[PDB]
Protein chains: 10
Amino acid sequence: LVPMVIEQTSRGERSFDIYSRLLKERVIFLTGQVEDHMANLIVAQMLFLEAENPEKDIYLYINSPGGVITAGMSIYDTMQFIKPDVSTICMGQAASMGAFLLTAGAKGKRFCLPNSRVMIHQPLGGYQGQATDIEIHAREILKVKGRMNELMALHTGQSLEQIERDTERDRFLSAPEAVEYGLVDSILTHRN
Amino acid sequence: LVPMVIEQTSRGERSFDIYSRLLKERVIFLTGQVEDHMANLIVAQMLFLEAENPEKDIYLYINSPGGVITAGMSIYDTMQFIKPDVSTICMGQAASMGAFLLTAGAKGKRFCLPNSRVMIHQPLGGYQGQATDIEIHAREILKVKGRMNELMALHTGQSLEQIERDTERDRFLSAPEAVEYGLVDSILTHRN
Amino acid sequence: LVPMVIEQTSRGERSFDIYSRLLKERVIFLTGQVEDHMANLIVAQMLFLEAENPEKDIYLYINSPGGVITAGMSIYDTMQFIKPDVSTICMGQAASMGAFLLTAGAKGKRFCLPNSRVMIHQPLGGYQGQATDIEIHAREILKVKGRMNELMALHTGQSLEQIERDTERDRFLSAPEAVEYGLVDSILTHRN
Amino acid sequence: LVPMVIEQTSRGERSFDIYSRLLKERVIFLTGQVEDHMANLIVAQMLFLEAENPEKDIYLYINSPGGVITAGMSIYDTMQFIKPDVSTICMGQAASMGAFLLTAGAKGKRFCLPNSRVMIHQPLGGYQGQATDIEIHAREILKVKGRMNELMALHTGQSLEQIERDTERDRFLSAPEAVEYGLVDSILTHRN
Amino acid sequence: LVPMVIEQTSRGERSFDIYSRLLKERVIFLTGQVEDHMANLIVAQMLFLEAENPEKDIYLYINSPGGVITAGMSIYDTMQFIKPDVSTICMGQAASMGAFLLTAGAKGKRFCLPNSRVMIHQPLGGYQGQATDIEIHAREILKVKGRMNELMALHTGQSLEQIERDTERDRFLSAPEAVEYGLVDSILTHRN
Amino acid sequence: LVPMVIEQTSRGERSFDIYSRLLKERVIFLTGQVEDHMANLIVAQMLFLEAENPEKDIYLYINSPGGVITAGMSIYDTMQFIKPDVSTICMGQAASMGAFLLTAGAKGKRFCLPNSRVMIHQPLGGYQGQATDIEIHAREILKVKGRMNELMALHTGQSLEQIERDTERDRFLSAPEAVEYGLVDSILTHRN
Amino acid sequence: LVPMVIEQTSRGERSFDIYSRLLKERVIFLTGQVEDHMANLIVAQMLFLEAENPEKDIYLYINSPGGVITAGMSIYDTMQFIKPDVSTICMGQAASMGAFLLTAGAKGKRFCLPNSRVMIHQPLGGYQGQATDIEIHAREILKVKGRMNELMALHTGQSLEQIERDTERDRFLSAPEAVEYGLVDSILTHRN
Amino acid sequence: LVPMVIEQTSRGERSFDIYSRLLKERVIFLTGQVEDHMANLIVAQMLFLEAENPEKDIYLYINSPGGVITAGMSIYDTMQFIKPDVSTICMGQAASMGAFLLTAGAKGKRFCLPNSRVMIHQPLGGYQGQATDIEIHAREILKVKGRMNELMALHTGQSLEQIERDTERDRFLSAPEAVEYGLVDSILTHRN
Amino acid sequence: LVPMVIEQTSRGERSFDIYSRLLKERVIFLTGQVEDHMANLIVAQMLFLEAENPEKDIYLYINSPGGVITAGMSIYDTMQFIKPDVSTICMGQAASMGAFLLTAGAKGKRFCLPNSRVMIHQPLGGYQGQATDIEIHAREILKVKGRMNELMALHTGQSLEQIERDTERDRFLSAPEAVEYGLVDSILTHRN
Amino acid sequence: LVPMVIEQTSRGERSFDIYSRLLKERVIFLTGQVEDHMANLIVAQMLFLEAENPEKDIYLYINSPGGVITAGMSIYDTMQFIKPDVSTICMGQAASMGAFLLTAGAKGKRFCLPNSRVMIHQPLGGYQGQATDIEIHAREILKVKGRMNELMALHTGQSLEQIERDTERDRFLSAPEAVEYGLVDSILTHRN
């Protein structure tokens, strides 16, 4: 059950759900397996906040084990499109897609919690059918692999060759290791 | 759950769902497997917006893997019937049915995000029963194939022969490749 | 548990199961649905009897609810290939393949029990996939329908047009009706 | 069904759910198997209370059998990041994660009921695949085990070596035993 | 479906669910299998009622077949902690945990209906694994058994050895029998 | 879904579900299998209605096929406890448990529809385990059977011996037969 | 069960199963789906017949819907390795592997029945996993497709390009058409 | 059912199954998944052949998709232990364990059919449990990987480093490629 | 199917299965999970061989993943009861029971193949029920652990304390390590 | 796969299965759960041996986890009816029925292996239905418990009161403990 909170305003007392109250403060929660429906919801929140104030910065809290690539690209493309800088904070973990979205945040505004765990791997897919169809889908996933690696190299700042080697197999990076790799910029240890 | 949002108006503060709030701005979300139930909901949204302001454009956001042809065709006929132009934007991906609706958008208003993937294929179906019945259903699906290819050629601008050859098997098109093919017009890289 | 029947010959006593003993008398049983394994077994028996005596008649009892068409064609082609005349008898019921194999017996050696029944209908099938593949499989089953109807008219003496009209839907026929229709030659009521 | 309670305020009477009413008093309920969804909910509740009054102490009732490690670390890091001292209380039981979060509370503000049962064990995990991938995943759970033991020693005050020996297998600690170990500070037997 | 009732208050009329209306009168319903989620709901109600009026007594109605030992302890420890006296009533039945919570009520305020049943038995548990871990879990369930028999002896007033003999196997106590045993104080036959 | 109804009266108009509307008129619906949750709800309504006017009668409509015994005793004990007389009416049917609650109503205020059916049978149960435990449970159900027969004899007026013989096996009684037996006092054919 | 047949030899009468009796006549039956177990059995028969007589031709009857490719290659390699000429005959139907083995027979000894049907299509396969592994399995199945098409061109005599065009999709061929295509040399209609 | 073959000798005719007849010729079949029961059977055949003639070469036919490693080691160890040279021939496909046993044959007596396909990959495994137990099983499977690679380098002649690089992922090899890789010696294109 | 082999003796030719033939040579095959049926069969073989020749050594081949303890104890007690020295050999792998029986063989006659594996761990078990019954079954499995460890120390020659430390968790050992530990006496690499 | 053994007699070599060969030596095997079918088979063996030689002792090996009581009673009554002395031996384990049959052997001819185990407990049963039927089945299982306890006291020589206390719950006993308990006579440590 989602709890309800009261917000004091000039008009009077107002009741909001815990998630909507934080949305009012430009906070979007990315939680669980990435998919088309949850991604479209996040896209709607980014566009809504852009209109309210295109100057202020938006925040994205990523705690997810990854998911569909196509759904993630909808979020990634939306972040780069809108004028507001999107700050990404990793809570708990950030897998292949969560990590791609984490590093896709605005340069200097990417954060990670101290005990967080980041993991990056290459795309995984499968197709059953004729050899001709296999060649088509096989070429498509390879293109996505190259495209994802090219974008990660840009945000992380590492060379494309290095990304291919590291993403060939699952690689787990802690919060300090991620800072060196370039996935995140700083760690939020304590409130200052 | 969907996060509620507040809209300021002359009467006072008003509460709207995230999707309903965007619907007020002539934005319709086409998400997931196309089926009769969701299609009738999109049709109702279009007709409602037409009454409010037939001059203003409508924006359809497509992120779906395709689905039933009859359900998708009810959306296409609705778009062409109504006077306002229906702009189509592709987020994440637009498969066979999603691509037909995408290219069916108003000329010059079709858009695609840079990392979106547009796949087009021919109709697929099946029937079990007597040979006489199989002949009836086989002729019907073939007629549907020609109808879809005829319309796709009209919107894309390519010849019917080329569309038939290209759609004989699954064909994946990136956002730039789609521009040359004619499925879309421009790519929304960044807000200007 | 098939019973064992002892056979007395000049050499001495011999033991055989109920089915092999009848096989020695050139009697083959066609029971159950027509599949590839049972059909291949019947083919071996026919070839075996031909080598033993290429001029003595063979008896084939048919009590089956029908089955695969390809399997039946192996039996039909084998019957029309070898020199011995295959006398077919209907016991209990004769479905599409059972009736086709029944009427495929040697002219003047086709029999049917009094309380037996025969059923003829058009082929059944189906396919799931692209429209292109459907056209292929649809054309194939139609050719089978035309080919099978042609053979039925040859063995029954009826006209191809009449067969097509009677095979469009399941048609049941009794033993006397089958004689008038040309499916069988005579009814075996009592030993004389 | 959750009951609704009435709160008398200067503005007037207001209706609150039982869980929301206690949230207003800085009480957060941690219940059931730990997971990403419930963890983000607790995180949102903590951040919300910090904004309202970063000086007042928060309370976190813990009755859970444990769960995912990553989800728990999000709660742990959030508790340490915010300024308010989080006072953990153990109701019924506190497993591996419930205990790790229980001992993570502010020094001097960790409590447990007299009949509560605490339990600490090493991480649980598994992976199926190639030997190379097995080695990769095996090193992570070992790092998580070492990282979790380091933090437990910091809060409880026991040496790292002792924590390893005691955490090798499931160890159950009663409320008084937990006080000596260092997981909790005091027992709440009766209201004074 | 839960029905809604109207309350004639000074500040107009308010609509409350049947359970919330009774909660306002310091009545809590404990029904069904005991578990962590429902137990945390009863604890919230007990704490909320204590804040409203510590002097007034809280009524608990127990109609349950028992459940998790840990979940029940959260309720038991909460009852003893709060200053107000919890008056337990037994409707229908009161199994192992329902009976433990029933007898846990304040001395002189434990009641039972004439046709109600009571059942007390030792704890139930199980574990699968190595012999070493089996020995661990076995020691705790034995320790929990001794702890529950000590507390039951205190409320009932019977010797510890007597409780062990009876609890070894399931025992069924009628309402008058429970009074003699000490589980309850009196019976509520009719309103006076 | 339940249909909402409105009351056009003074002091404003109030909308309630049809079931809650009837509850205001002192009408409680007992429908379906008896269980702890539904029985607990009925208990709240009885206790709730008592507070408004202990002098006014409460109506109970029974169309249940029977259920648990413990849940039924919670209702029976509540009816006898409260001061207002509970008038039971049988709609459709009243099985073993429903019939026990039907006859338990106030003398002279028990009714049955003309085409309603009633059946009474002994308790049914089962236990799997050691022989020692079987004896415990077998003795318990026999005590329940004797207790239920004693109460039924009291309300109906028949001797305990007659009730025992009739309840050994299912006995179906029509509305007129029930009147002679004593389960109900009169029949409601038409409104006067 | 398989019927037993008596064979007269120098020693005396000898009993054998129907399949074993035909095996002595240098006849092998290929029925059902191709697999490692059935394929190895056929290989053993070919080796045994070769040792018995390395100059007498062997007969292979084919009636199967196809199957694994690797299993089929074992049979194909043996036929091309041993000195005796393997005469292939098609009964009922010959699918991808059945047709490949059919056309692989000795030149001039490939026969087909009048009503038999031949179907040829490209290999079918699938893999699920990382993009790297997909490229490997995809390249492998493509080599098989090219390798199989090369062999089919050699036996049939058709150009490699024509075989590739006709194998992209399922193609059916009657016995007369198969002769023109080069799959079989002659049609066996009547022994007379 | 396996066919029967009559063997003629001076003593007289004798009947053997197809597999048993080939066993007399020192021919063993390794078909299907490699498990413990099938491997144990193969070991029994090797020891039997050694006793009758410890100087004649043995022939092992391999058509298997791989299987357990422990079962494979029993076969491998027995081949090296006995004096007779085990000639390994691969029909169809040879996976990780089939290829390992294939290359384990006597130097100069390892053959491969032309259309065969060999596949080598690193071991597979997995475990679920505590972190300590995971480290144990991880070290174990890693040792197996190193041990298996060492043996492969010895039989294939390649370097340990090269084998490690080629076995990290599934690698397919045709008959000619296996010769160059040292996995086999010659190709049995024809008996000549 | 198991292959049949002929044994030439002075009396004539005798046909035996592969396992029965080796049984004549005092060779027993312990393969698969250790259950009561397979174990009882091995016991019968041991007794039969003892009656034939109580002075000739018996050979027991072991390749199994372990199993029930009670079944294994019957085999162990029989080996130590009879006079013939049971020589144990390990092929592929030897689990807890497989290793216990392996090391239980006659001193100086315990062998293992080079690439074999050995695994020793403490017993496994579990129970579900009352706390009293748990204590019983827990004490029993602990006695088995102590009993089995005592026997292992006797045959291997290691101290009881060392065995307990090495059996607390799964411990893997290769053939060379087993020799040093004392489970086996030597390694069989070649016949010469 | 039961192995086959050859028995050398004056007439000539004979063939028997391992179990049948031992049956000639008056050895019966009681393996697995005690059911009607297996018990009936054992009864037939006991009667056959009596007719062959009613003066030679019979040997019964028991390795079973128990089962139905009625089936075991057939074996017990049969052993006490025939004249030969049935020497019982336990291997691995002896449960409730296994131990009952074990102690039922002839006095002075009851043996146990050194590492065997025994478990005795009261009967287990259950019934679902009307309360009347429960009393019937309850009384029946109680009589069986007393009857079986009386017989156990007779063979073991223990008092009936002592057996009742021990049988109440599962009691485990080792071979030496069984001797002191009168359950067996001696331990077969070695043949000697």
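Shown for chain B, in order and in Swiss-Prot numbering: 16-207.
So how was this one determined? The header says electron microscopy, 2.6 Å.
Backbone N, Cα and C atoms are what each Cβ position is placed from, and that goes for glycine too.
Neighbour density for B:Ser111 (active site, nucleophile): within 10 A of its CB lie 24 other CB atoms from the protein chains shown. If you look up Swiss-Prot, you'll see B:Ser111 marked as active site, nucleophile.
According to Swiss-Prot, the active site annotation covers B:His136 (among others), on the basis of a curator's inference. B:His136 (active site) falls within neither a helix nor a strand when secondary structure is assigned with DSSP, and so counts as coil.
B:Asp185 (mutagenesis position) has a Cβ environment of 19 other Cβ atoms inside 10 Å. If you look up Swiss-Prot, you'll see B:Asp185 (among others) marked as active site.
Summarising the environment of B:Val17 (mutagenesis position), the number of other Cβ atoms within 10 Å of its Cβ, over all protein chains shown, is 14. Under the three-state DSSP scheme, B:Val17 (mutagenesis position) falls in the coil class. Experimental mutagenesis at this site is recorded by Swiss-Prot as B:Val17 to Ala, annotated: No ClpA-ClpP, little ClpX-ClpP complex forms.
Here the Cβ of B:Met19 (mutagenesis position) has 19 other Cβ atoms within 10 Å, regardless of which shown protein chain they belong to. Among the mutagenesis entries in Swiss-Prot is B:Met19 to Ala, noted as: No ClpA-ClpP, little ClpX-ClpP complex forms.
Cβ contacts within 10 Å of B:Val20 (mutagenesis position), excluding its own Cβ and spanning all protein chains shown: 23. Record note (Swiss-Prot), mutagenesis B:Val20 to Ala: No ClpA-ClpP or ClpX-ClpP complex forms. The unchanged residue is displayed.
There are 16 other Cβ atoms within 10 Å of the Cβ belonging to B:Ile21 (mutagenesis position). Experimental mutagenesis is annotated in Swiss-Prot for B:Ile21 to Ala, with the remark: No ClpA-ClpP or ClpX-ClpP complex forms.
Spatially close to B:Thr24 (mutagenesis position) yet at least six residues away along the chain is no residue at all, judged by Cβ distances under 8 angstroms. Under the heading of mutagenesis, Swiss-Prot lists B:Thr24 to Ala and annotates it as follows: No ClpA-ClpP, little ClpX-ClpP complex forms.
Annotation of the mutagenesis experiment B:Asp32 to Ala in Swiss-Prot: No ClpA-ClpP or ClpX-ClpP complex forms. Neighbour density for B:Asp32 (mutagenesis position): within 10 A of its CB lie 14 other CB atoms from the protein chains shown.
For the mutagenesis experiment B:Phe126 to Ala, the note given by Swiss-Prot reads: Little ClpA-ClpP or ClpX-ClpP complex forms. Secondary structure at B:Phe126 (mutagenesis position), as computed by DSSP, is strand.
One mutagenesis experiment named in Swiss-Prot is B:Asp185 to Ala, and its note says Loss of protease activity, forms ClpA-ClpP complex.
A straight line from the CA of B:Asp185 (mutagenesis position) to the CA of B:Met19 (mutagenesis position) spans 40 Å. The CA atom of B:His136 (active site) is located 34 Å away from the CA atom of B:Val17 (mutagenesis position). Within 10 Å of B:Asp32 (mutagenesis position), as judged by C-alpha distances, the recorded positions found are B:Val17, B:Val20; the full candidate list was B:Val17, B:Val20, B:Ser111, B:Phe126. Cα spacing between B:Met19 (mutagenesis position) and B:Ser111 (active site, nucleophile): 33 Å, rounded to the nearest whole number.
In this view, B:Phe126 (mutagenesis position) is surrounded by 22 other Cβ atoms within 10 Å of its Cβ, with every protein chain counted.
In three-state terms derived from DSSP, B:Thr24 (mutagenesis position) belongs to neither a helical nor a strand segment and is classed as coil. B:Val20 (mutagenesis position) and B:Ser111 (active site, nucleophile) have their C-alpha atoms 34 Å apart, to the nearest angstrom.
Rounded to a whole value, the Cα-Cα separation of B:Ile21 (mutagenesis position) and B:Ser111 (active site, nucleophile) is 37 Å. For B:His136 (active site), other Cβ atoms within 10 Å of its Cβ number 20. In the three-state DSSP scheme, B:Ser111 (active site, nucleophile) falls into the helix class. Taking CA atoms as the reference points, B:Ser111 (active site, nucleophile) and B:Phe126 (mutagenesis position) are 17 Å apart. Secondary structure at B:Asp185 (mutagenesis position), as computed by DSSP, is coil. When the C-beta distance to chain A is held to under 8 angstroms, the recorded positions B:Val17, B:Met19, B:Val20, B:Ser111, B:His136, B:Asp185 reduce to B:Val17, B:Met19, B:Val20, B:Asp185, listed in sequence order.
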